[PDB]
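K.L.:
Okay, here's the structure, questions in a sec.
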Amino acid sequence: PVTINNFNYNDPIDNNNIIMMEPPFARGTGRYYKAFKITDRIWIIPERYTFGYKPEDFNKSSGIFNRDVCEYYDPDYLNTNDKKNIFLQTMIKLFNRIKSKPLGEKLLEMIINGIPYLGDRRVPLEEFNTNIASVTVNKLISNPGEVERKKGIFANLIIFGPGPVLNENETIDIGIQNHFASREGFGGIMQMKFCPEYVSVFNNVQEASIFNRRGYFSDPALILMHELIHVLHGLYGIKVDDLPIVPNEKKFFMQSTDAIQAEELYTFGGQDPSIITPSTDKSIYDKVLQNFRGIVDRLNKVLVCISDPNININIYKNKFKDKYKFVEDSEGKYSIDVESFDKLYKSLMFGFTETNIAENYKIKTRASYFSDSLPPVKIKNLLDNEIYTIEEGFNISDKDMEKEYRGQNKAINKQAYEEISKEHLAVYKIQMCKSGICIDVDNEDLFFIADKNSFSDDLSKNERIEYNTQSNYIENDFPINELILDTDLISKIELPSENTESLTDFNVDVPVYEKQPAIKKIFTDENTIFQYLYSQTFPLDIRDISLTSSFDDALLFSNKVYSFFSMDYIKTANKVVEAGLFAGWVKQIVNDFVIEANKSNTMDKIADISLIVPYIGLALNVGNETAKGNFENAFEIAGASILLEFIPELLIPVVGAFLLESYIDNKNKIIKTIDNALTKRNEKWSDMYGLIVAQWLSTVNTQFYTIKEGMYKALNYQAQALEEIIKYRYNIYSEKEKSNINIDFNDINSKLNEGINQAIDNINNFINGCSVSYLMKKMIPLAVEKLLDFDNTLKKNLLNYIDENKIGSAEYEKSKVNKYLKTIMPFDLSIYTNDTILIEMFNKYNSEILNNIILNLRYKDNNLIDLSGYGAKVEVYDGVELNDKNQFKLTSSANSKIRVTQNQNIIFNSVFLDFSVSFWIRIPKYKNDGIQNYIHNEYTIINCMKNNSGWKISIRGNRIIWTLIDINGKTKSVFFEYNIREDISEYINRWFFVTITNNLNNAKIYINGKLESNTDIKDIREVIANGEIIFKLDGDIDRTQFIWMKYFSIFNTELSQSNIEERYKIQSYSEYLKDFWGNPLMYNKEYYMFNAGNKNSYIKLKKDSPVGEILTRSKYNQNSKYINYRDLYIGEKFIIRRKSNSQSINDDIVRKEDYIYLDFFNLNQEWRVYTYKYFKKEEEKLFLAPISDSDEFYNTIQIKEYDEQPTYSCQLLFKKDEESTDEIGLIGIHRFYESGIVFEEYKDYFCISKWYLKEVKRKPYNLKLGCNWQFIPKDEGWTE
Ligand SMILES: CC(=O)N[C@H]1[C@H]([C@H](O)[C@H](O)CO)O[C@@](O[C@H]2[C@@H](O)[C@@H](CO)O[C@H](O[C@H]3[C@H](O)[C@@H](O)[C@@H](O)O[C@@H]3CO)[C@@H]2O)(C(=O)O)C[C@@H]1O
Ligand SMILES: [Zn+2]
């Protein structure tokens, strides 16, 4: 296997495993460096990397080299032999840790055996050349001086110490004459600057961090394996260059940084390889395959070596052959074997990745290449087995530090590292100035957004299709379990000897590095995320602060700090009290904090949004000036797009035309030139999707990431300000007082910190949801548009080609070109990534029924708009009446209609027909004098057709019908018909909930949650349902006909009885009571009274007494056999009067638990409903009389709602007053016995009783109770 050699810096040079090397970039001059062979082909040179850096660049200065690194400097690292030795023994411990597992061992075995080819592009094909700076390095044998005797050796890797920045490790490849052999299939001597003690830190949980350090530090063994992978790539010459991801740097808020090549993202692995589109994934693949082709060609022509005649040609042809896995026939002719080439390429690109390795060694690491990095820490002593071991790293089981990566946790394993002198770090910043007053922001914190230039246009080219053309897919994945099982991977071919002729051609390009201003001053007067966060901090030389809800004073005054929490919270926080009241005050301001932070779990179900964090806007004011107005509302309208700081310009090209041309003649076999044109279409879809996912991850999800982060900081700064205030108020008191104040600062932070954690969890689900939403509604659809377009153009491309050829199949193989293109590829994120976090975001998004809404009509600023997020066009004509209660009216006028142009690029169409339509509706009563036309005339109210196919909602009298029409013209229906011979109906002219669902076998109609009708729709063919939707009364309707609708919406999936019952309860909910028809109950409005327990009964002021008698309602008197009902406009006319408010009398809405006066009219006076305060019985006739203030009667009533289920009924409770919990009883109707000298009978009266009090508490709620009322005002939908 792999042998890790041992030695000490002070060991003597022997010119074998301890030498005096003359590094490549030395150009063969300057001086020599003592090097050690830690394993075959691998050397360690324990000295600073100085090639290309000015000796001064090692000190901390006004500059920085890299823009995204908190750079630590220290020129004294490795300035002694004892340090050089420690560096050595540390490197040794690391390689041992690397080989401690099969996986890292295979890495090393691959790096040792992957010897650089002999020569590069310049070397003739038939030759070998060891005399080039990328193949040979020189060792010195002289003693008193240089030059005297120089020997040459081969090497695969030289690891130096760090350059100017300790924590900026980097693998470097050799360039000669503007070219890189490590990028052309040859490979070449690799170099590296590595530092083991100064590791990077990445953000993550560590306690709950509202006081104790947060984050985890890296295992230097993974940091070295990350670098070795670059080495591997270099050695095999596949570290090719291609179209990089480049940051957009046009806006002041965008992160400036170097371009990022695929090789770096492939090395990290995880989700990062998804940012490299499938088009580029293939570009690279092809360039590497092309390189190997050249190498396999050389092996077939190589004969002599004109550099070291000592070189054995056969020995080398057998090594390279095994390196590259070429196949050698029985004659010796070398050739590329696609399968082996494949597994090898994937192994080097997707097998050995920092993600797969960390998982294997059980080491924690950063989630993505694009993730905020914290400042570095110094590991105290990697040479101490109590702190770090070969087998386990920092996560040692004996110290119970294996679980949860505790060994790398900063808040837990503080004996393992040291914080570093910030007075030694350098950070590239952007000083954001106005116009006086500027703010420094670390480039790290800005938004990273991939410019459009970052993505390939290869999708717009053409494709010659032939019987040969096959599919091309590079799965950015490789099963690491088999890679750990030796068969192919590791080479058992002898490794040639490292000694050879000396290097004499020291030609080579040596990179020069220079620093650049660390601070970059830019100008802008905007106050977005960065400013709002700054507004929440304060200087260290200030201990006395006060909160303000005003962003501007906060910026102006140093002792003023901005808070996005409530006005109430802010007032209490700035409170100042007596020591005797400090405890209490602390207890509540912290609880307040907790309650405010938890407002991040706010629901908004009525607007079809399950999760919403109302304060995100005030907190960051990110995107579309979100700190102004009501955040919840604005989100409800534009959605996740208002949170984005920048709306990116996507790259969605026209998929290049096809050509099946190049293939004629009457060959009935090459026919597959079409069969391959189809599967190639599927490749074009997939690739387009991958193109999208790639832009989403680097232009959209990156921005959301910055928001989740900004919220973490925002919430933290908040707790910090609060703790600062608390501490100040406490220390104002004398020691005598403090001693008696019961305060536990550890419980304060604990509680403050717990709240933040609960919030972050909410803020996270919220933001991920948006990100996915923006993916699915503002990105995927646009991609579908072009694919459905390419489809068409491709449909005419084909067919016509089945025409230009011959032949029976020509017909049965033309249908094949139909049934295929009639199937669009469903987007599935799991196809382009395997990152668990992402997959979970996506699965969570597809499991929320609400995300299935493709149309949701809502009133907003006197117009109806689609809020689904798919941007349906909504044209609302003049004949339509709208109110802010979301009710719209459709009349008989030709201009009373709504036209909706559905989004044509959404999924909805597929074999089965799966979607739902939900809405509320009020259908006016029939005119008694036209019952004939009513029951005979059927009229459409919502029509959605295309090519004579689609769905339709119509009404014929008392019946509502759902109708389906497939392309062939076949029709099926289903309907709900409400009886019109009921004394009192629950549907006629009353608002009710309709829901229609369709699966592959049934069309079901639900009314108010319950299922009323079913219908088999198997026979039904395809039903085109994405045509224009026309809302309008169309048919032979009466001039007086009208309809009221509300909350109209569509789901592209069948809703379940559960989802329906829930939608019903959600939309039914209101803070107010309702009247008989289902509309808001109102003050100062005439109403007749209905009793839910005595349907056919009404109240009337008895002639000779202050009581309301109860009479039988009169009914429909005409001679119709089709109708029958009870009059509703009968009995006394009541009018609910507000109890409080002494400032005039308008006409507001009646809310639950409201105090009212139940009055009514008698002739030209307004009387009232009273109760005798002293009845000793359980029930008593109510006392009805003129308005007055008598101390013997209760006049104040409380309107309540005991039912927990949807109902238009309500109850009237009599209480002592507005506080006592003393209930007098409920208003209802009672039956009494009467015996006088002439009449003996029973009669019911307007009663009040205690008996109802306990009855209303039972479950399920008794809707039949006599204490249940409903108010009926006149209504055009009901004439009698
Ligand atoms: C409408 C009706 O007749 N049904 C209920 C009536 C009615 O709701 C109220 O009278 C008017 O709102 O009430 C019933 O009795 C309860 C109560 O209302 C009165 C009855 O006058 O007292 C009842 O308790 C006692 C009752 O007075 C005595 O005659 C004797 O029977 O003992 C009972 C219990 O100790 C009771 O609280 C009614 O039956 O009259 C209940 C009806 O469902
Ligand atoms: Zn890297």
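Numbering, chain A: per Swiss-Prot, residues 2-208, 212-439, 444-814, 818-1291 in sequence.
The way this entry was determined, per its header, is X-ray crystallography, 2.6 Å.
Placed from the backbone N, Cα and C atoms, the Cβ positions cover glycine too.
Pasting the feature list from Swiss-Prot:
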| type | residues | note |
| --- | --- | --- |
| BINDING | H230, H234, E268 | Zn(2+) binding site |
| ACT_SITE | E231 | active site |
| BINDING | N1025, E1189, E1190 | ganglioside GT1b (d18:1(4E)) binding site |
| MUTAGEN | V1118 to D | Greatly decreased binding of heavy chain (HC) to host SYT2, whole toxin about 200-fold less toxic. Significantly decreased binding of HC to host SYT1 and SYT2 independent of gangliosides; whole toxin about 100-fold less toxic |
| MUTAGEN | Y1183 to R | Significantly decreased binding of heavy chain to host SYT1 and SYT2 independent of gangliosides |
| MUTAGEN | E1191 to L | Increased binding of heavy chain to host SYT1, no effect on binding to SYT2 independent of gangliosides |
| MUTAGEN | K1192 to M or Y | Decreased binding of heavy chain to host SYT1 and SYT2 independent of gangliosides |
| MUTAGEN | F1194 to A | Greatly decreased binding of heavy chain to host SYT2, whole toxin about 40-fold less toxic |
| MUTAGEN | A1196 to K | Greatly decreased binding of heavy chain to host SYT2, whole toxin about 1000-fold less toxic |
| MUTAGEN | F1204 to A | Greatly decreased binding of heavy chain to host SYT2, whole toxin about 30-fold less toxic |
| BINDING | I1240, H1241 | D-galactose binding site |
| MUTAGEN | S1260 to A | Greatly decreased toxicity, heavy chain has decreased binding to synaptosome and binds less GT1b |
| MUTAGEN | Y1263 to S | Greatly decreased toxicity, heavy chain has decreased binding to synaptosomes and dramatic decrease in GT1b binding |
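So that I understand the layout, could you describe where these features sit and how close they are to other parts?
P.N.:
Under 8 Å, Cβ to Cβ, and six or more positions away along its own chain, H230 (Zn(2+) binding site) finds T271, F272, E358, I361.
Take the CB of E231 (active site) and look out to 10 A: across all protein chains shown you find 21 other CB atoms. DSSP assigns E231 (active site) to a helix.
DSSP assigns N1025 (ganglioside GT1b (d18:1(4E)) binding site) to a strand in the three-state reduction.
DSSP classifies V1118 (mutagenesis position) as coil under the three-state reduction.
According to its DSSP assignment, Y1183 (mutagenesis position) is in a strand.
When secondary structure is read from DSSP and collapsed to three states, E1191 (mutagenesis position) falls in the strand class. Of all the Cβ atoms in the protein chains shown, 19 others lie within 10 Å of the Cβ of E1191 (mutagenesis position).
A simple way to gauge crowding: the CB of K1192 (mutagenesis position) has 20 other CB atoms within 10 angstroms, across all the protein chains here.
Cβ neighbour count for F1194 (mutagenesis position): 23 (other Cβ atoms within 10 Å of its Cβ, all protein chains included).
Cβ neighbours within 10 Å of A1196 (mutagenesis position), excluding its own Cβ and spanning all shown chains: 15.
Long-range neighbours of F1204 (mutagenesis position) (same chain, six or more residues apart, CB within less than 8 Å of its CB): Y1181, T1182, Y1183, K1184, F1194.
Mapped onto three states, the DSSP output places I1240 (D-galactose binding site) in strand.
Taken residue by residue with DSSP, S1260 (mutagenesis position) is part of a strand. The C-beta environment of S1260 (mutagenesis position), restricted to residues of the same chain at least 6 apart in sequence and closer than 8 Å, consists of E1189, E1190, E1191, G1236, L1237, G1239, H1241, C1278.
Contacts of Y1263 (mutagenesis position) defined by a Cβ separation under 8 A and a same-chain sequence distance of 6+ are given as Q1222, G1236, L1237, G1239, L1276, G1277, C1278, in order along the sequence.
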K.L.:
For the Zn(2+) site given as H230, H234, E268, which other residues of the same chain have their Cβ within 8 Å of the site's Cβ centre?
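P.N.:
The answer, listed by sequence position, is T172, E231, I233, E267, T271, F272, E358.
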K.L.:
Distance between the CA atoms of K814 and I818, in Å, given 3 unmodelled residues in between?
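P.N.:
The separation between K814 and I818 at their Cα atoms is 5 Å.
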K.L.:
Compare all C-alpha positions of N1025, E1189, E1190, the record's ganglioside GT1b (d18:1(4E)) binders, and send over the largest distance in angstrom.
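P.N.:
This binding site's residues have a maximal Cα-Cα distance of 49 Å.
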K.L.:
Could you check which of the binding-site residues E268, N1025, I1240 is the closest Cα neighbour of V1118 (mutagenesis position)?
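P.N.:
So, spelling it out, the nearest of the binding-site residues is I1240.
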K.L.:
Determine the most Cβ-crowded residue among the binding-site residues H234, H1241, using a 10 Å radius around each Cβ and all protein chains in the structure.
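P.N.:
That would be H234, with the most Cβ atoms nearby.
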K.L.:
Which of the recorded positions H234, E268, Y1183, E1189, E1190 have a Cβ less than 6 Å from any atom of ligand 1?
P.N.:
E1189, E1190
K.L.:
What recorded positions in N1025, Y1183, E1189, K1192, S1260, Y1263 place CB under 6 Å from ligand 2?
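P.N.:
Among the recorded positions listed, not one has its Cβ under 6 Å from ligand 2.
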K.L.:
For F1204 (mutagenesis position), what is the secondary structure by DSSP, using just helix, strand and coil?
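P.N.:
Strand, per DSSP.
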K.L.:
Measuring CB to CB from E268 (Zn(2+) binding site), give everything in the same chain under 8 Å that is also at least six residues away in sequence.
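P.N.:
Listed in sequence order: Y373.
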K.L.:
Counting only residues 6+ apart in the same chain, whose Cβ is under 8 Å from the Cβ of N1025 (ganglioside GT1b (d18:1(4E)) binding site)?
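P.N.:
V985, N1013, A1014, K1015, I1016 - these are the non-local Cβ neighbours of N1025 (ganglioside GT1b (d18:1(4E)) binding site), listed in sequence order.
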K.L.:
Where does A1196 (mutagenesis position) sit in DSSP terms: helix, strand, or coil?
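P.N.:
Where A1196 (mutagenesis position) sits, the three-state DSSP reduction gives strand.
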